[PDB]
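J.: Pasting in a structure now, in structure tokens, and then I'll have a few things to ask.
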Amino acid sequence: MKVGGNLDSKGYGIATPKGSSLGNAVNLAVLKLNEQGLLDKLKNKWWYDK
Amino acid sequence: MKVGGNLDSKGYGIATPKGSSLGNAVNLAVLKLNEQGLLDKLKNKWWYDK
Amino acid sequence: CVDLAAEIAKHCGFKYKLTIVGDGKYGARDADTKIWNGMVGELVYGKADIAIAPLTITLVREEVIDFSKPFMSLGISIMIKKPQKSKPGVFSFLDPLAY
Amino acid sequence: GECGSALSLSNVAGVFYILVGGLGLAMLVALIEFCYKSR
């Protein structure tokens, strides 16, 4: 069981080697996917759906 | 009393008019102050120390 | 944030004047008129050059003003009135019966 | 939408009542047979 509140608050990001050209396009893709509501559905799928 | 977990997770930032020249320098100042451990001391000072 | 303002002003090398936001608001855009009030409106309409306050970083704000990287983390929370588990009488011992 | 511990003295207090009427009558019959039959 998880007890108590969380000790800190943070998130996961997509990481690239410093100055990779993918970083910007990947970041905007992540922003779109968040804005589409996909991540909540995927989280339900892999956390709670089963 | 605070009950339950937080509903969301976010932060405060120093805001400037869009394109202000201070924005970058203020941001780096904030980064230094965080890296110095000042903010934990100030938070203790104004929240818990008394 | 007064101490923080002093620290920031020291690290960036500027003089500053603390001004209480006229309306006592954080900052919101009037839907219909599209007018920002509060400290956001102060920045939008050029009444202040920087905001050093508990101003939540939000998308609708980031669309009209710039933010530094977060200096503090928080969440929406619930405050309730305090309650007491224990309260004592004389004869609540007898209370199951009435005078 | 506009729609979104105690004690009952009465109940057996009635049986107090009846019990007491029982008392008074009981003693009535008592001293009426005592007086009547005895004397």
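So for chain B, numbering is Swiss-Prot's, and the shown residues are 742-791, in order.
Header entry for method reads electron microscopy, 7.7 Å.
Even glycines carry a Cβ here, placed using N, Cα and C.
So Swiss-Prot lists these for the protein:
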type    : residues        : note
MUTAGEN : B:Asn775 to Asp : Increases rate of desensitization
J.: Validating a neighbour-count step here. Other CB atoms within 10 A of the CB of B:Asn775 (mutagenesis position): how many?
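T.: For B:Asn775 (mutagenesis position), the 10 Å Cβ neighbour count is 15.
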J.: With DSSP assignments reduced to helix, strand and coil, which class does B:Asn775 (mutagenesis position) get?
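T.: Assignment for B:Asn775 (mutagenesis position) reads helix.
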